[PDB]
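Written below as structure tokens is the structure these notes are about.
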Amino acid sequence: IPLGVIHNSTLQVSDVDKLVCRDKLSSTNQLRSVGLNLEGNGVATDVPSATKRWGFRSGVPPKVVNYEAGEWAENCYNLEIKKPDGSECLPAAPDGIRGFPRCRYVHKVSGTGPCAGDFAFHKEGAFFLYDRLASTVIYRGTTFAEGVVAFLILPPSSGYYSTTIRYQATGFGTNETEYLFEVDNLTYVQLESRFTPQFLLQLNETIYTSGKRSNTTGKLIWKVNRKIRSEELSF
Amino acid sequence: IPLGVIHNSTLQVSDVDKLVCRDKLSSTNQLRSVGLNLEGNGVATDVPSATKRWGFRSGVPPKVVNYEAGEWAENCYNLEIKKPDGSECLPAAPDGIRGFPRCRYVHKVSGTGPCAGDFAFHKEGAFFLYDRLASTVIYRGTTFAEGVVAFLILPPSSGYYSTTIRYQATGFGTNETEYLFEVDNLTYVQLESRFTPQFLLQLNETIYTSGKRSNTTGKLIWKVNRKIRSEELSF
Amino acid sequence: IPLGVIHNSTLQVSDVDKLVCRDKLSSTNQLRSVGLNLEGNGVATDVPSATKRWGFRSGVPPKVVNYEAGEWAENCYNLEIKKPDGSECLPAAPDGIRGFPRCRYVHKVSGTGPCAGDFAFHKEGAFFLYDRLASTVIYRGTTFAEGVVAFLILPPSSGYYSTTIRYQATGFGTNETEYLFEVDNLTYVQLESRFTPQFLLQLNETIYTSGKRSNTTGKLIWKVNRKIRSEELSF
Amino acid sequence: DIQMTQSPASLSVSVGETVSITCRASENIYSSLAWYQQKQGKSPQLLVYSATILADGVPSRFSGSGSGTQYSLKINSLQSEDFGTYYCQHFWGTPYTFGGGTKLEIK
Amino acid sequence: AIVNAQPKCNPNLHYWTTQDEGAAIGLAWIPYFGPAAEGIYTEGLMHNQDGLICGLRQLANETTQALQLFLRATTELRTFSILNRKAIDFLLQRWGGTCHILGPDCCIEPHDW
Amino acid sequence: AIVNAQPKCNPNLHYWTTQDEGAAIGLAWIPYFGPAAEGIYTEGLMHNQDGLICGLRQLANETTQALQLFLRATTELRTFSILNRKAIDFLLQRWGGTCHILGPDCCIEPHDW
Amino acid sequence: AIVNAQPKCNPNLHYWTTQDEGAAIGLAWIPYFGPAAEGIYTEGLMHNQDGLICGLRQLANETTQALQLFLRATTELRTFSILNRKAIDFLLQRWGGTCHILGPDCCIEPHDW
Amino acid sequence: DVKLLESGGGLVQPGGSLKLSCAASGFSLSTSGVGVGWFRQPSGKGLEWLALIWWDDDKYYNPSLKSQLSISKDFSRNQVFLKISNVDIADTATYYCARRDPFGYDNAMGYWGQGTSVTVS
Amino acid sequence: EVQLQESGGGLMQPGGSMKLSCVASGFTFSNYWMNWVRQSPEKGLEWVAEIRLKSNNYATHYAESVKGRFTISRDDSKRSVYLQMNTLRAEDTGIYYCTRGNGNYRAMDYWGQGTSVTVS
Ligand SMILES: *[C@@H]1O[C@H](CO)[C@@H](O[C@@H]2O[C@H](CO)[C@@H](O[C@@H]3O[C@H](CO[C@H]4O[C@H](CO)[C@@H](O)[C@H](O)[C@@H]4O)[C@@H](O)[C@H](O[C@H]4O[C@H](CO)[C@@H](O)[C@H](O)[C@@H]4O)[C@@H]3O)[C@H](O)[C@H]2NC(C)=O)[C@H](O)[C@H]1NC(C)=O
Ligand SMILES: *[C@@H]1O[C@H](CO)[C@@H](O[C@@H]2O[C@H](CO)[C@@H](O[C@@H]3O[C@H](CO[C@H]4O[C@H](CO)[C@@H](O)[C@H](O)[C@@H]4O)[C@@H](O)[C@H](O[C@H]4O[C@H](CO)[C@@H](O)[C@H](O)[C@@H]4O)[C@@H]3O)[C@H](O)[C@H]2NC(C)=O)[C@H](O)[C@H]1NC(C)=O
Ligand SMILES: *[C@@H]1O[C@H](CO)[C@@H](O[C@@H]2O[C@H](CO)[C@@H](O[C@@H]3O[C@H](CO[C@H]4O[C@H](CO)[C@@H](O)[C@H](O)[C@@H]4O)[C@@H](O)[C@H](O[C@H]4O[C@H](CO)[C@@H](O)[C@H](O)[C@@H]4O)[C@@H]3O)[C@H](O)[C@H]2NC(C)=O)[C@H](O)[C@H]1NC(C)=O
Ligand SMILES: *[C@@H]1O[C@H](CO)[C@@H](O[C@@H]2O[C@H](CO)[C@@H](O[C@@H]3O[C@H](CO)[C@@H](O)[C@H](O[C@H]4O[C@H](CO)[C@@H](O)[C@H](O)[C@@H]4O)[C@@H]3O)[C@H](O)[C@H]2NC(C)=O)[C@H](O)[C@H]1NC(C)=O
Ligand SMILES: *[C@@H]1O[C@H](CO)[C@@H](O[C@@H]2O[C@H](CO)[C@@H](O[C@@H]3O[C@H](CO)[C@@H](O)[C@H](O[C@H]4O[C@H](CO)[C@@H](O)[C@H](O)[C@@H]4O)[C@@H]3O)[C@H](O)[C@H]2NC(C)=O)[C@H](O)[C@H]1NC(C)=O
Ligand SMILES: *[C@@H]1O[C@H](CO)[C@@H](O[C@@H]2O[C@H](CO)[C@@H](O[C@@H]3O[C@H](CO)[C@@H](O)[C@H](O[C@H]4O[C@H](CO)[C@@H](O)[C@H](O)[C@@H]4O)[C@@H]3O)[C@H](O)[C@H]2NC(C)=O)[C@H](O)[C@H]1NC(C)=O
Ligand SMILES: *[C@@H]1O[C@H](CO)[C@@H](O[C@@H]2O[C@H](CO)[C@@H](O)[C@H](O)[C@H]2NC(C)=O)[C@H](O)[C@H]1NC(C)=O
Ligand SMILES: *[C@@H]1O[C@H](CO)[C@@H](O[C@@H]2O[C@H](CO)[C@@H](O)[C@H](O)[C@H]2NC(C)=O)[C@H](O)[C@H]1NC(C)=O
Ligand SMILES: *[C@@H]1O[C@H](CO)[C@@H](O[C@@H]2O[C@H](CO)[C@@H](O)[C@H](O)[C@H]2NC(C)=O)[C@H](O)[C@H]1NC(C)=O
Ligand SMILES: *[C@@H]1O[C@H](CO)[C@@H](O)[C@H](O)[C@H]1NC(C)=O
Ligand SMILES: *[C@@H]1O[C@H](CO)[C@@H](O)[C@H](O)[C@H]1NC(C)=O
Ligand SMILES: *[C@@H]1O[C@H](CO)[C@@H](O)[C@H](O)[C@H]1NC(C)=O
């Protein structure tokens, strides 16, 4: 495994057959294993694509690795998904696991679907990052921010209190999977694509105000396109 | 973290900007992480003060650290304390935890009180020492001897079978907390202060002999000051 | 702990007071901790002797150690033994434990006996090898191949799908212990000694063919010596 | 105890000829098997270390094969210095066993 | 000496760490008087000077790929360290060779008289 | 420099390892497209050249005996490493002594002019 | 080079360890015939020669304080090692610098002819 | 020669449950392949089968009663047991324990319990 | 190179006893165990006995056709070996050898010149 090297104010690859002393490791505190946010590569954040990126495998056991502190994520996820028969799906997090420190918008999902396999796994192999431990597998509950890790040789409440967007899932891990936004105990809006957290956040302009607000014994789903809100377009 | 260094037959602090070869680490077996007994600093051993030294915090998770073998303790403690509603308080010890090897007088306590928080913690941050693992948190049951740890660079049945003094607690973790000595299924003596383990041990001169010995359907508490024993001064 | 050293194309013992540079550790990937199969020393594989080699101790806690990949075993064992009162005996394997990768003939045993102690232990101290972790203790279920470990400094489905011989135990951990081979829900043959896995395998020449085959409401035991098969010699 | 045999009981040869010797035995999981030769007036000398590893100072011409009940000795070509008789043995542990040997007859 | 993948690099680095040298008060050394479990975090900003941030992302992706196999090869469950091992090989690559001056190693200073 | 115990050495070494350099396809780096959990194993054969295999068994037995005590002395449960520590002492045995040429160390090359 | 805190130092050191070199009998190598789980302990006595024991207590307190923060910074649960890392930095502080004679390092012996 | 001993539950309400047991005071039951079992004779009726238990840890039941019947044992005390869900008047019977008698060929059982009985009310 | 030499051979009357012997140098006895073998034109080479290293508490073995007719001894300070024949019965006329070798090979890699021992 190659290490980044900072020298002549640029990155250099450690994997050479001569280690010239121009780079020196005076102490172990020059070492870093910092995590990086996958999102920083411009990777799409639509929740449907997030689902597309997870493998749903059974077979080989999960592993985790310790890593150095790293960059903030705008988007992160919490998951409650269960199998259609009401079986729990995906293991409870192991001791010492807690959600990532700085997500701006943790997305929370619940609902059921086939939830194939037992250990999930990222289709690209990207790490899930929980606090300071990278993982190859998704844990229940707590937030995982997709990312990668690198190793290099070195020469206020809103920072975590922010978080919006909780929604239901219909099916899971398959092409047929669908999501519906939920506010005020109302399931609504298909969330198909192209919606930033703020795009969705502004939809709360309708909550207890400009629309929706099913003041009935049950909740009504609106199909997103008022045209967008799709008020009274529920079926 | 500084390391002790033995050189010129004296301790020296490792944290210097030049490491002169006069000190040499020929092998890793010169290294030591030995624990030290807090009691060796003359710290009071009265059980009420021991209680005063524990924080009762909830919040940050417990941690432990491996350490080298170390000095004998005259006083150590076992704890069964529970919340007033009968809830268990403080986690069961983790695997591989066992009581300190050489305590002369393990003190055992049981009873209930508010037992605030969930992880206790030492108010001075002193380590709890279980066998070979230092801890920031108190575990149920097994003995922890208060201590600290240091790292330095180096150039018969009674040893564990001894142990006396088991007693009840009234309340816990608060100024109002009180303790009563117990022998022969009798709760007695407030144990307020100034009592060495031997001071208390000699009080067994009354057991089945010179006093107390409530040969009744119940047990009577005596309030310590025969004046000390406070025989028949129970209320 | 001495390390093997390969130099001048021969093994050499690392424990010398001078480390001549003729041996060089250019990287950590020259290091190996490889396991070795005890069976490669000609040690008997009769199941009764395997039982003779296990201590059945209670007392000191189990430990395991990580080790490098190593040689194939012809014989390995799985165990379901329980105490005579129906108590489980021996702990379930810890997480990450799985059976050895290449056993040709895993032997499986079930049944009950006194199963003295709680941690077993090898009488010679030989390691049990589970996957990549050596152990001082037997775990339930999964295969352990007896072996030892060494550390040295360096300068298709049948490979695991093979496996035969499952049998009952009568008593356990004691001189009186006895085993009976089982096929077709029939308990038979004392398996006293001298039987290679193939010696036993050829006995399936009788299954649904040349003998035994108790086509009754129950199964009959035959006492091994057709003379060997001991057909109709059950009592 | 493991029993062993060898064949041909002798082989007539010519110089530079490729030759081999069969040795058979009760099964031996060990590859411990080895070969040696002797000359009249001479103490036996090892030709190959157990299995196929050649004894030190043995010519590259020497070879061998097999495991269990069947194994062999081979020589790529012959030199007059190789006249003698040849053997194989069971060193699997104890008691040791030895082949009746063979004779290197000349054409 | 690497360049960015088709992905789009955000040159900004906004990050957080657990490092906090010293203590504000002596009681802060003590977990009992310590900061809330999330209070350990500190944060800072870096910019893509000399292409370093973007270079870092590409390096990270390559490292991640190499790491994935290594982790498959591990037997330990939580792989708490690696860098320590890397430090060992940093030294091993520089040592145990013969080394006065002639070998291309040990950075021997020029010889004076 | 050791010899075999009365036990009987089988000179053959048939072994398996988890090592597998590289990847067949780029997706093989990914556990999701990775080999079945038993597929990691690879295998090979070695022969007792120069007595090495048999020597190895004896060495292993001695090492096992030494190790048993060390493990008793450990306090950690699963002892995931040792070799790293051994590498450290490999270096410590070679370093921190005075060392120009006169000491019997550092493999200093002969001096040229 | 430190002095004692107002606490009162007991100059005696009475201590126990798990170390026990060798084995009394060959079977003692084996846990099956091994000593009772508490039998591993051995003990000894030391005295405050040159102020060493008392100095040790003060050093320990300071170390404990420094350690408390480090542990807060750790992410691993049981921190089984540290000294190994310290050994690595012992070496790193002595190595990778240029070093013939002119630099203040490597303890080069005086040069003979 | 084994002093097998009958034991069991007392009178129960119909729609109740029953526990039955026996013990082999004359034999350890440690021989492999030992089979013991239960059968019943309501109203002077023939040997209705109930269950089989093997020392080799094998269990069998009469499928008609199996839905409400379970086998248990306690070898340390040479005990065998039955549990019966939904006991009612159709379950009133004499009850017996049994053991292989020729032992090891064709079941050969054979050896019998003292006899007990169960009623409901 | 082993410096081995053999002694105590030659003709003897039947029903006797003798201690056939060897001596060697340049291969320390501390690293090995030794074997005696015998050969005849009528038999070919045959194993006679095994002498274990003191680590095995000097355990010994003999071919079952000769067992109890011979015992062995060794002296690791003298680097000497004894066949200690219990009997000199008959058919003992084959050439005798004593061997040793690397434990990671087998004892065949060293042998004596051999000796003749005969019975009348
Ligand atoms: C390090 O960084 C690099 C980027 O620099 C990452 O590389 C990405 O790798 C993935 C695959 O590993 C690539 O994804 C592939 O994209 C193909 C095209 O998708 C597009 O085209 C469709 C159809 O027109 C559009 O609808 C869509 O919007 C896209 O424009 C897909 O066809 C591929 O899918 C096939 O293979 C995958 C993998 O097996 C299957 O899962 C699919 O079902 C299908 O069979 C595939 O999804 C991606 O384009 C690469 N990007 C770049 C920039 O190179 C690395 O992943 C990263 N390293 C690690 C380890 O994370
Ligand atoms: C490294 O490798 C060496 C071999 O090179 C191993 O050494 C073995 O050590 C064990 C003991 O540790 C030895 O076993 C002993 O054998 C004695 C003889 O058994 C034989 O004799 C009987 C009676 O005639 C025959 O029935 C049987 O077939 C054998 O021929 C036993 O008497 C000994 O038992 C006594 O002590 C043991 C140990 O306490 C008790 O358990 C017994 O109950 C009894 O009290 C004992 O079993 C073995 O012979 C050694 N072999 C060799 C070749 O030296 C090491 O074990 C190995 N290292 C490690 C750590 O595994
Ligand atoms: C390393 O070793 C040093 C000693 O060398 C230890 O230092 C001790 O530190 C503690 C605090 O950390 C000190 O305790 C303080 O004592 C004050 C005085 O108590 C006395 O006075 C009262 C009133 O007259 C008497 O009744 C009593 O008998 C004593 O004589 C207290 O007032 C302090 O309490 C206030 O602060 C603490 C801490 O927040 C609160 O918990 C209290 O509620 C209150 O608010 C305090 O208890 C102690 O005196 C120091 N001793 C020495 C010798 O310096 C270090 O603790 C040690 N390092 C580590 C990490 O353990
Ligand atoms: C859509 O609009 C509605 C308003 O029409 C909005 O509902 C508002 O939500 C906030 C937050 O829940 C409410 O304010 C809260 O009041 C409670 C009780 O006093 C406080 O405890 C809350 O404080 C906690 O949470 C804060 C925010 O995380 C923290 O900063 C703080 O530390 C506490 O943890 C909070 O102040 C407000 O009363 C309602 N108002 C109405 C009329 O509903 C809703 O949030 C909008 N939808 C979305 C998805 O944003
Ligand atoms: C106050 O005085 C009373 C006597 O008036 C005293 O009670 C005594 O306690 C001891 C210890 O419990 C008793 O002796 C024990 O007897 C049992 C049964 O034979 C033994 O098993 C005990 O041995 C175990 O414990 C020993 C001590 O730890 C170990 O050394 C040993 O290995 C065993 O583990 C032990 O010998 C004695 O009979 C009573 N006597 C009476 C009359 O009560 C009581 O202990 C005193 N109070 C205190 C708090 O000391
Ligand atoms: C003694 O002889 C009897 C035959 O008289 C023999 O029984 C045979 O066992 C095999 C294996 O169980 C049977 O073949 C199996 O058929 C099933 C169903 O189609 C397959 O699923 C099995 O395949 C699995 O197992 C294979 C072997 O491990 C794997 O290679 C494969 O990947 C699958 O996991 C298997 O093909 C066969 O039908 C019976 N035949 C009869 C007549 O019983 C018995 O095995 C012999 N006894 C012993 C102990 O060997
Ligand atoms: C979800 O996906 C499945 C498969 O991807 C769809 O079923 C396939 O549909 C295609 C045509 O688009 C057929 O050619 C295949 O034979 C079908 N079977 C397969 C490949 O699984 C299904 O229609 C999709 N439905 C939704 C709404 O998601
Ligand atoms: C236990 O402590 C509490 C508080 O320490 C006592 O209540 C306080 O008493 C003081 C006077 O001593 C008042 O000034 C405070 O207002 C009270 N409240 C507080 C500060 O909690 C209580 O009296 C004590 N009782 C016993 C017997 O322990
Ligand atoms: C199983 O072993 C025990 C003891 O090894 C046997 O009982 C001993 O038998 C010997 C005679 O062989 C007596 O001298 C002892 O007094 C007995 N008690 C002991 C030593 O435990 C028992 O007979 C054996 N039975 C079987 C069949 O395994
Ligand atoms: C939403 O519904 C739940 C029941 O599903 C109810 O407990 C809760 O009070 C509702 N939320 C609000 C804010 O009324
Ligand atoms: C003390 O009381 C308990 C019940 O709380 C009782 O079990 C025990 O026998 C008593 N102790 C003695 C020594 O009588
Ligand atoms: C063997 O017996 C069990 C009951 O113990 C039964 O479930 C199984 O079907 C039997 N095996 C076969 C192959 O008939």
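So for chain B, numbering is Swiss-Prot's, and the shown residues are 33-187, 209-278, 299-308, in order.
The backbone N, Cα and C atoms fix where each Cβ goes, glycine too.
According to Swiss-Prot, the protein carries these features:
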MUTAGEN   B:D55 to A  80% loss of virus capability to enter into host cell
MUTAGEN   B:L57 to F, I or K  90% loss of virus capability to enter into host cell
MUTAGEN   B:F88 to A  About 50% loss of ability to counteract host BST2
VARIANT   B:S246 to P  In strain: Isolate mouse-adapted
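The Cβ neighbour count for B:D55 (mutagenesis position), using a 10 Å radius over every protein chain in view, is 17. For B:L57 (mutagenesis position) paired with B:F88 (mutagenesis position), the C-alpha to C-alpha distance reads 42 Å. The distance from the Cα of B:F88 (mutagenesis position) to the Cα of B:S246 (variant position) comes to 22 Å.
Remark: B:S246 (variant position) has B:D78, B:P80 as non-local neighbours, by Cβ distance under 8 Å and separation of at least 6 in sequence. Within 10 Å of the C-beta atom of B:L57 (mutagenesis position) sit 22 other C-beta atoms, taking all shown protein chains into account. For B:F88 (mutagenesis position), the Cβ neighbour count at a 10 Å cut-off comes to 22, with all displayed protein chains included.
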